[PDB]
Amino acid sequence: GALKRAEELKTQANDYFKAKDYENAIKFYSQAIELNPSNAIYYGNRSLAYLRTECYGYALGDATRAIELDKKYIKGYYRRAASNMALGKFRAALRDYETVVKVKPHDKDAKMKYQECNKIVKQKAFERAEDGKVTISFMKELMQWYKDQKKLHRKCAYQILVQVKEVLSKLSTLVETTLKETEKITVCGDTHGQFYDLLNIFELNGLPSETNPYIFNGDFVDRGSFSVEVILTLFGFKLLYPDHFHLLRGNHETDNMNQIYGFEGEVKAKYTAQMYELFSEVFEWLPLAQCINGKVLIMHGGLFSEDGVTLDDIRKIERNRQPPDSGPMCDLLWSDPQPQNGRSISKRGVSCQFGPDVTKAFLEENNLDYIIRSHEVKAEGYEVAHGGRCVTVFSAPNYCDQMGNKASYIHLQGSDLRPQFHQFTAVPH
Amino acid sequence: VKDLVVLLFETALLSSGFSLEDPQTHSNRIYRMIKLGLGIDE
Amino acid sequence: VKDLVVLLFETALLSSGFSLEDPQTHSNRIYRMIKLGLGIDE
């Protein structure tokens, strides 16, 4: 039937590797696999063409299928550990490396790479070895403090968490803020514990106040070494300006991911274990989305898989609980757009992807102009999709000190709700 | 570098006739080092 | 087993207010472990 369309894309896709044509090699690899997703040889050949383009995350899973279909495929077995090492995490690469001597005899160069992999886990192991109300003087002092390292006093942090939880618990799931004709507002994307970039944001765009309202689209922690400082400063900002500072819940404000992506470890290193428990308690009360002028609706995740989805349904959401595996809040913290029409399985493994038709239907049914959603890293710091109906804004320049991408924040005006992107850069810490 | 310099200072301060300010921290460091060397993790 | 027993007893003696009579051997053991954990073969 279709067995002939297997080797015809072998001499073509693999030939582009000789001509350094990794792009067309990947494009043609997405064709033989498309019409023959049962050959481990092609699943292995795709790994080299996709790994040389500094894309390790998808290659990590691509190299696994070349092993499941053929456990004697050392060619596709080495590259899984190579991608794991490129990511930098231990265990998986080391386990893959040590699961090669049980299938081969005492061959040359077989154990040298295993020893070399061992020689870094040892390094990792050695690495293991005023009146409680917040004031302008207090915010400036804490800002300078965090700029000069140093942790805040435990009592002050506990009071900040208690007050911010009390303030946030009185807000609805869908916060409705009315913006006047004048008096613009600032929307920022993911922060991810980049305090020295938040410093640049506040210096370039001005400190938050009643005249310069601010709102951040989640992801204030994880994947950064200054998550605690970022989130504590943002909580102080919320306390000082409850009606001009808005925090939206994000996918990185969840315990299942705080415990894996450094925030729990950072809190336990800088403070006690219950102190992260109070972080979790105050995190569950964060709003999931915010609507401006009944026209611009912003959220950290985006649209849902369900077709109905109304603003009243958004308001009737129990925030104070862990995100479900699926449903409204899961997509409210995990969805992504798709250039083609219709829904699809999300690349992250949870929630789904929404097409331009989904965005148009949602905007028409909810009487909204466009939607803003970050959830993602963008090269230019912002992205326009779905014909302008989908806006992505990123406020985390040089995400993990490796991406080296610009960042941006959106100015929104009451007279003209058109997004005004303003870009900033690395600003090394 | 911070861990290395701290441990070197503690050991050198110990092996010169002085007395540590708090033996508990040094003992805990040694116990954690042995536990790392004999595979308990966590 | 012998090395672990001696190191454990020595650390316990250190942490219980007593004074050690030969701190150089303890420092040598710490240095041996530190080189075993940071590369150099010998």
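So for chain A, numbering is Swiss-Prot's, and the shown residues are 23-151, 182-481, in order.
Note that Cβ sites are derived from N, Cα and C of the backbone, with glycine treated the same way.
Listed features, source Swiss-Prot:
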ACT_SITE  A:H304  active site, proton donor/acceptor
BINDING   A:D242, A:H244, A:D271  Mn(2+) 1 binding site
BINDING   A:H244, A:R275, A:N303, A:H304, A:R400, A:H427  substrate binding site
BINDING   A:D271, A:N303, A:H352, A:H427  Mn(2+) 2 binding site
MUTAGEN   A:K32 to A  Loss of interaction with HSP90AA1. No effect on interaction with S100A1, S100A2 and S100A6
MUTAGEN   A:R74 to A  Loss of interaction with HSP90AA1. No effect on interaction with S100A1, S100A2 and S100A6
MUTAGEN   A:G83 to N  No effect on interaction with HSP90AA1
MUTAGEN   A:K93 to E  Decreases interaction with RAC1 and translocation to the membrane in presence of active RAC1
MUTAGEN   A:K97 to A  Loss of interaction with HSP90AA1. No effect on interaction with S100A1, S100A2 and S100A6. Loss of interaction with RAF1
MUTAGEN   A:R101 to A  Loss of interaction with HSP90AA1. No effect on interaction with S100A1, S100A2 and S100A6
MUTAGEN   A:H304 to Q  Catalytically inactive; no effect on interaction with CRY2 but increases the stability of the interaction with CSNK1E. No effect on RAF1 phosphorylation
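Structure with Swiss-Prot features highlighted.
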| residue | record | Cβ contacts under 8 Å, 6 or more apart |
| --- | --- | --- |
| A:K32 | mutagenesis position | A:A54, A:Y64, A:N67 |
| A:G83 | mutagenesis position | none |
| A:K97 | mutagenesis position | A:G66, A:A88 |
| A:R101 | mutagenesis position | A:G66, A:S69, A:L70, A:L73, A:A81, A:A85 |
| A:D242 | Mn(2+) 1 binding site | A:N269, A:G270, A:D271, A:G302, A:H304, A:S426, A:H427, A:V429, A:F446, A:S447, A:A448 |
| A:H244 | Mn(2+) 1 binding site | A:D271, A:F272, A:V273, A:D274, A:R275, A:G276, A:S279, A:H304, A:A448, A:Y451 |
| A:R400 | substrate binding site | A:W386, A:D388 |
Between A:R275, A:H304, A:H352, A:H427, which of the recorded positions has its C-beta surrounded by the fewest other C-beta atoms within 10 Å?
A:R275
Taking the Cα atoms as reference points, how far is A:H352 (Mn(2+) 2 binding site) from A:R74 (mutagenesis position) in Å?
32
If you measure every Cα to Cα pair among A:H244, A:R275, A:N303, A:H304, A:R400, A:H427, the residues listed for substrate, what is the largest value in Å?
18
Look up A:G83 (mutagenesis position) in the DSSP assignment and reduce it to helix, strand or coil.
helix
Measuring CB to CB from A:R74 (mutagenesis position), give everything in the same chain under 8 Å that is also at least six residues away in sequence.
A:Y44
Check the DSSP secondary structure of A:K97 (mutagenesis position), expressed as helix, strand or coil.
helix
Excluding A:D271, A:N303, A:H352, A:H427, which residues of the same chain place their Cβ within 8 Å of the centroid of the Cβ atoms of the recorded Mn(2+) 2 site?
A:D242, A:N269, A:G270, A:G302, A:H304, A:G353, A:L385, A:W386, A:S426
Residues with Cβ closer than 8 Å to the Cβ of A:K93 (mutagenesis position), same chain and 6+ apart in sequence?
A:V125
